[PDB]
Amino acid sequence: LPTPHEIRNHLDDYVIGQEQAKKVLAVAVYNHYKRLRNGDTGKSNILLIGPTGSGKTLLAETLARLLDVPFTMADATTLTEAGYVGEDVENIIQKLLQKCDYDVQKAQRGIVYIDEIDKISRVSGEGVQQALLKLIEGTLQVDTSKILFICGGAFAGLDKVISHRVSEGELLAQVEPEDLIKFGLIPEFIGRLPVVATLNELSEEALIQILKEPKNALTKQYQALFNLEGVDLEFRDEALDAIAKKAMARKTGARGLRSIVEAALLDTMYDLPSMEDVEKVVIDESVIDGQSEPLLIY
Amino acid sequence: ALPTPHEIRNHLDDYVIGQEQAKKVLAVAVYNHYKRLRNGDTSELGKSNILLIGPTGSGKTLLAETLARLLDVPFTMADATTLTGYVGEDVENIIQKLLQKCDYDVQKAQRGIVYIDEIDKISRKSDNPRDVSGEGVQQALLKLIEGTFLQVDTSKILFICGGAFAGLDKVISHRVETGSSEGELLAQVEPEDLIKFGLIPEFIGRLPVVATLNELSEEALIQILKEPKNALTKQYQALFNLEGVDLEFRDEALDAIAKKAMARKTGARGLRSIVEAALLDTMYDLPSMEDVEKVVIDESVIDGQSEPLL
Amino acid sequence: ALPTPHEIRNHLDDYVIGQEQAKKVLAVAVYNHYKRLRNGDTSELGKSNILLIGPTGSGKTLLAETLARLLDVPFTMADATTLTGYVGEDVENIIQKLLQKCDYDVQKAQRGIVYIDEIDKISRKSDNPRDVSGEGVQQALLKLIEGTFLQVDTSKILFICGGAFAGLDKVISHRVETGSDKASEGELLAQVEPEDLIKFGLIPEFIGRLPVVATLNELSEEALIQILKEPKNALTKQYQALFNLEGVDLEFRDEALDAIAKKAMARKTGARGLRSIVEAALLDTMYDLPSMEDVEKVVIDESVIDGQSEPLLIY
Amino acid sequence: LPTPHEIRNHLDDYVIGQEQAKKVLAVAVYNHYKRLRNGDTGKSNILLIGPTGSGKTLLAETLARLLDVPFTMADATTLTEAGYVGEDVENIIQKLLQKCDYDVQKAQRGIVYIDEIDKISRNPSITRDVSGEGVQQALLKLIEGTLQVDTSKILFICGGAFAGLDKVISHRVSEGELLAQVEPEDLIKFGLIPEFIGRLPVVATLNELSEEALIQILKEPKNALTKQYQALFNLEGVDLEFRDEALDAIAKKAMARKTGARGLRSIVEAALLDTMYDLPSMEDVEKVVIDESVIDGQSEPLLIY
Amino acid sequence: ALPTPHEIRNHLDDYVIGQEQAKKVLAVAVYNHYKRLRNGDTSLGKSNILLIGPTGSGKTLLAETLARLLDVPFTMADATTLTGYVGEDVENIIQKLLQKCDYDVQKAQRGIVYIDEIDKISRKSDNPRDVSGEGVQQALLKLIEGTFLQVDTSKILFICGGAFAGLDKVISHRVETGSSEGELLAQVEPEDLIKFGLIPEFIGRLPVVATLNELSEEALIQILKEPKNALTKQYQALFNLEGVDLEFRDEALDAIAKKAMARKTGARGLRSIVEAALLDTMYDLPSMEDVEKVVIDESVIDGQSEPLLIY
Amino acid sequence: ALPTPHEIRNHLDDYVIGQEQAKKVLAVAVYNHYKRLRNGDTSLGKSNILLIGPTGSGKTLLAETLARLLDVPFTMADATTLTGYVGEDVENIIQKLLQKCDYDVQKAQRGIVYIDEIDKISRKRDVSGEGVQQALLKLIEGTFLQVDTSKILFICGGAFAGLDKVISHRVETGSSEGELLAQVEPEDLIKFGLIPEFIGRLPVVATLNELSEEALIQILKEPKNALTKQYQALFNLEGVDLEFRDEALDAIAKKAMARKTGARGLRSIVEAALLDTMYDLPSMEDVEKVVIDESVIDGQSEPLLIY
């Protein structure tokens, strides 16, 4: 079992900065699996509070991979309706099992990430907290008490509440279950999330990492898109850096990256299904200046 | 069988005059959107939601409507002004209405297109000074953009938000400036510019595709009267045609109509009302006559005194 | 054999006084509408739906009704106010009723004309402040305008939506104005534009379904008088007929007729308020008429305006 | 032919007050039969708008009798279903003929009263009962002329309370003065189709209730309070007798409280409560209610053994 | 086989203390109501009731007891929760009645519905929303008459209760002449409710009017003893399944009554008092081994001394 | 076999610090409630409870502990989220109770329901708040789950900030908070904002003492699941002994007060103080770690490490 040191060390190679949060997660994760090992003798669940594109999703995946443990994501926005009939919640446990080959144990060790938790707080989101709480609370048959839950969120209005209860970065550090309660989260749900981590920083080296690292990264998306056409899309590292610069110069952020990449591939994607070639290559000149069109290989 | 973005733009040229760039943008945005829907499969993909930015009476609404028709897809219009708590339950009204025109079919509703007008109006900023309620809508409608007793998911449906953004031109200039036309500036538009304008970051990040329209030229109006497959001249020539009469519009008359429209600042929206009044007397005594063709000159339009040639 | 707009308007002149422009518009709109139906063939064609805009008691309803009669076509009236979810299934009620009067005939129902009154009432706006329900009707009835177990299609049927639009005059002015006002209100309703109806409370998609826009002008004091005399079924002629089968001659002094017109204008009911005025003025007379044995009754100004002095009785 | 003076004059002996409505009806009726006489050369139909127990029904009957003209009533509520098969409407024309000895002319002069019109105007929830909006049509097919008899000649009088009408008219811009300003528009917005209202040119109004009617409502109707209570007491084997003076006292009580027709029951009940309470405990032939048991409640009803 | 008004009142005497007149009234109203339903035939009285009495007089109890005594589905509702969308919440009273009714339409027709705080929705200058309140009087009015349950509310009996604090004043202003409280609630007339805030058409739907008299201070003691489910009987039963006999001295019962009156909570405040007085006893009760516990005045009023313990 | 009030209170002393009187009260109320349920028979007390104490006094904890001590389904709700459509959201409390109850109707009847911030809905929007007092009042009595809420025990908590003032204005004669909350009467809650019929449904009234800094220390040590014991256990399965110096424990309590988070803020403080230590713990090889004041308050110095 990896030490909290080893864990954080493997977290630095995937996400730049956030030293404090990487500590909290390391200990939270370590203790969790340290409690599962050697038997019980039980909730070290985590609450990631960081802006969108802070690396929340990326961190979760990394933790799962470095532990060689089944992982699965879920959106509080999609779980809102909880399905017209039944519980859309039990669905993610089935996905975790599918990625697990249906091995009850391997699944109980699994990690689950629920994004946009700050969204549900006021199907009514207040009822979603309960549907998601029925999950966290242990129920072919699998108890969820053993699986580690990580709930990510931006919590836009949280900084205000905490600043009232008595800049933004230092404020979030003083977060307390009370703040989350007054935010919209029920006391019962917060009680299931003892651990609370925070993220407050983004870098160019981070933007470039977000562009390729995440299993759900822009580059991977567009590549899949171009791939449907039978075309291979190649992003020169220089192009990725140029993209990062553009994003910074416009102080857009992580969500701002897509608008840049799209504007660089727009024309290409426009008149591509009308021609036949093996692959296309994006150079930094196609991005930073948009002077030249992407390379075409037939 | 989906139409290539080439084909989409081609048909858009039939209902819309100018805005070639905006039409190229929409052509791709649309193609990719439904291309994604038809071949949907786990792993990431863009929302492909659009943000129309152009002067009043430029063709923002028309483009949206035409797009729907060209794709035989349910279409519904909404105004962001009518939205700015109980309206949070009125935002889903946009959905039930889409279902209404969708034969109450959930899947075809997912194909639907929704156009929100006057988005720039709900922007909370010092310019043109309620802010709290307005932002509440940006975030409430924001929940829709993502996608959540219809049971329909708004993730599948394409969102097209239009707005004139009168002040956007000024802020973009204050940014692009260096040391010491509008269309050229609306091209340098960036998310941070919309930020300072009044739109929240999380909302803008949901509208990746940004199309920009150029104000219709005086000359363009004339094209609007002729070129479009449903051009006024073509509509009235058809009317006069099932009467056994040929209707001829002299270029001097068409330009005359365009000028009348500009003096009224009604753009293309004021075209019909002008043409109607000019052919009003003619159509009254048309079925009572027995001639070959009627010719509309300038004197019939501008002066509105002389009668059309018979 | 369809009647030319000339013939249509000519006959409208027999049942309606004034509104010559509106009548020319309707004449053309109507002619084209049925001209399109009879020679219907694939390829574009205007819906030709109409939007009547005039003061109360100007003749909006009368025009619609007369149009139907002049074209021997089924006609049904509806009020947009009674409409403002379950009413969505009450909008189709307008159809079943049209079928009722149509001998239940689907094709002749397609020929039918539907007049919706008080459309300006359902407009959602800050002026005269439910909005959500009202707009819902604008859009619900909007589905009809386009055209969709009668099996009838409402695409064929002509829609005539009337309204007074009390505030429309103000907004149009706030637009047409230049620098620092037009002579007559009717002069403004002429400069009317779809965008003016937009700001008023009507949704764009709805207005776009009413291409033809007709505007009525308030009847003049003298015009009201003509309505009391000239028409074949003029009030005076109707009451003279009533008094006639009593063996009595009814005379309306011009001072009395103008008196009635003025009473009507003060009530802003236009011609619609004419009868109610005449009735009240002849109420007492008609009550003790059959008990008498005189030659003729003469209505002076003092009987109408005053409403106190009794009509002259000539034995 | 009776003059409007003579007509209203004969209406004062059957109904107290309502001078305005008696005028309107006098002229409406007179003109109607004056148009039938001497031939045509045609709709003077009336719409009675008054509270239940205002005397609407009484006025109609009175008008028919004073003219010696066949008369027949009908309930919009009963005509709702319009019969499972056929038209329950044509039925009332047959009744008018039966009371007429089947003389086509005498029948065409006849008067017909349709009560509870305000009821037919409109979630249907797949209800078996026929829609009132459709009833307006079935009833309109009637008003509009059709062994064979044309209805165009018979005078139709439609009575109703129109509870919600006063609101509509107060919005369009107390209750007594409001109803006077009634207009076909108000009735349209109420629920009545324009085509139906167009057949009812004349509109009369009643603001006060009538004791002469209250007393009549107490006994005349087939479901009158007296008849019902008698059936109740009858189950006990007891005969209930309502003294005429008692019925009048009851009417007074109702008027003094401005309750209305529906208010009568609360009065009668309060007068028979004790009796009905301790009646199944004793055995007697009949009970009799005097005006003293009602107007004062001083003494208990009489018991006959 | 329906019970005579005599039998109905007799059983009401078992669950309810006092209110003999109101119970006579309800006895007839009820009997007649169901007598009409069972032998229903064309060519009758709604027989709907209007309860008028002070708070904690027995208005609710009477209604509930009536239902039980007739094995008929019963549902409670409040006019305050009602005062457009609530128009569709009025039919909620029906679906709930059907719920407790095994979803049987006919049994639902037999059901009894009690609406509390009717005097609250009355639109008047006294205690000054009016438009919404009146809207409910008329909305619920539609129910009283009777109209996807498919059930008709004509069959179901409606019992509307209320304290009518101001009603006493107006009745006085009318009955006055020249220059107990229950004596005035007896002279109550429909026109008095009119001036109070109720609409004529609504009042005309409640022909039966019952009036309750505020329970006497002395009656409180009876309430603690006589009722079949009297507090003393409830706690004696509790102490009984512990092998202990619980004795309430009369000095203690009167003491409790007085405590309740000083708190102006009437009978509603009885339980809270008794509980507090027996709290410590019940705590260390299962840990003892005595014969009986005797509650004296000192244990209640003083609340200092402990109850007597007989080994 | 039901536990005597003595046994119930004894176990409560393990999870809760202080509040001995309230625990005696709850011990009796609880015992009687289920004593009534198990031996239920015609011809009894509702036994519903009303917790009144300052914020973070242990109102919620007591409720939760009671449930655990009786292996009975437990669900929490907030009266604030309640204050027409919420009338159908009141039954939501029930369906949730059923959720945790394995969807068993009978065991749901055994369930315990805690409503927090009851003093908040007291009408002294007002119309809506009262509507809830009454809507929830229908529950207290007991009515497609088919479950009857008569059987389930209701525990309503509240701080009642103003209640102290009104009680004083009454108990006064002529010319501590705990001493006054003892003299609490239903009429005092009446004037506060609660309706008579609602209060009459909460016969059992428990009162909690104001939070004391000194007690916080006991909360860190005494409880069977005390933070120190939890962390010592964590450090124990690492082969390390965790020692909390009294100067360190008092330090944590003071930190908690300055933040006015009472006991709820204890963990967050301890975590942050042991964060770095737990991070580089499994990478060391020492005998025990000693937490002094300097590690907590200053938060600068590291904990003592004895090899």
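Note that chain C is numbered according to Swiss-Prot, with residues 63-105, 109-149, 152-196, 200-218, 235-266, 279-413 shown in order.
The way this entry was determined, per its header, is X-ray crystallography, 5.7 Å.
Cβ coordinates come from backbone N, Cα and C, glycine included.
Note on C:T126 (ATP binding site): other Cβ atoms within 10 Å of its Cβ, all shown chains, come to 17. Among the features that Swiss-Prot reports, ATP binding site is placed at C:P120, C:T121, C:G122, C:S123, C:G124, C:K125, C:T126, C:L127, with the record citing experimental evidence.
In the three-state DSSP scheme, C:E185 (mutagenesis position) falls into the coil class. There are 20 other CB atoms within 10 A of the CB of C:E185 (mutagenesis position), with all protein chains counted. Listed in Swiss-Prot is the mutagenesis experiment C:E185 to Q, annotated as follows: No ATP hydrolysis.
Listed in Swiss-Prot is the mutagenesis experiment C:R370 to K, annotated as follows: No ATP hydrolysis. Under DSSP, C:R370 (mutagenesis position) is assigned to a helix (H, G or I) in the three-state scheme.
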Point to revise | Gap length 3 residues; flanking Cα-Cα distance, C:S105 to C:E109, Å | key: 4
Practice item. Could you round the CA separation between C:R370 (mutagenesis position) and C:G122 (ATP binding site) to a whole angstrom and send it over? Key: 4
Revision key, fill the gap. For C:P120 (ATP binding site) and C:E185 (mutagenesis position), the CA-to-CA distance in whole Å is 11
**Study point:** For the ATP site built from C:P120, C:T121, C:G122, C:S123, C:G124, C:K125, C:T126, C:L127, further residues of that chain with CB within 8 A of the site's CB center
**Key:** C:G119, C:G248, C:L314, C:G368, C:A369, C:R370
Review point. Taking the binding-site residues one at a time (C:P120, C:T121, C:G122, C:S123, C:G124), which has its Cβ surrounded by the most other Cβ atoms within 10 Å?
Key: C:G124
Point to revise | Densest Cβ neighbourhood among C:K125, C:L127, C:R370 (recorded positions), 10 Å radius | key: C:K125
Study note, to complete from the structure: Gap check, 16 unmodelled residues between C:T218 and C:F235: Cα-Cα span in Å, rounded to whole number, is 12
Review point. About how far apart, in whole Å, are the alpha carbons (Cα) of C:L127 (ATP binding site) and C:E185 (mutagenesis position)?
Key: 14
Check your understanding: Between C:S123 (ATP binding site) and C:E185 (mutagenesis position), how far is it from one CA atom to the other, in Å?
Key -> 13
Study note, to complete from the structure: Across 2 unbuilt residues, the C-alpha atoms of C:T149 and C:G152 lie a whole number of Å apart, namely 9
Point to revise | Anchor-to-anchor CA distance, Å, C:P196 and C:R200 (intervening 3 residues not built) | key: 8
Study note, to complete from the structure: Whole-number Å distance separating the Cα atoms of C:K125 (ATP binding site) and C:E185 (mutagenesis position) is 11
Exercise for review: Since 12 residues are absent from the deposited coordinates between C:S266 and C:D279, report the CA-CA separation in Å as an integer.
Suggested key: 8
Point to revise | Pairwise Cα distance for C:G124 (ATP binding site)/C:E185 (mutagenesis position) [Å, integer] | key: 13
Check your understanding: If one measures from the C-alpha of C:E185 (mutagenesis position) to the C-alpha of C:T126 (ATP binding site), what distance in angstrom results, rounded to a whole number?
Key -> 11
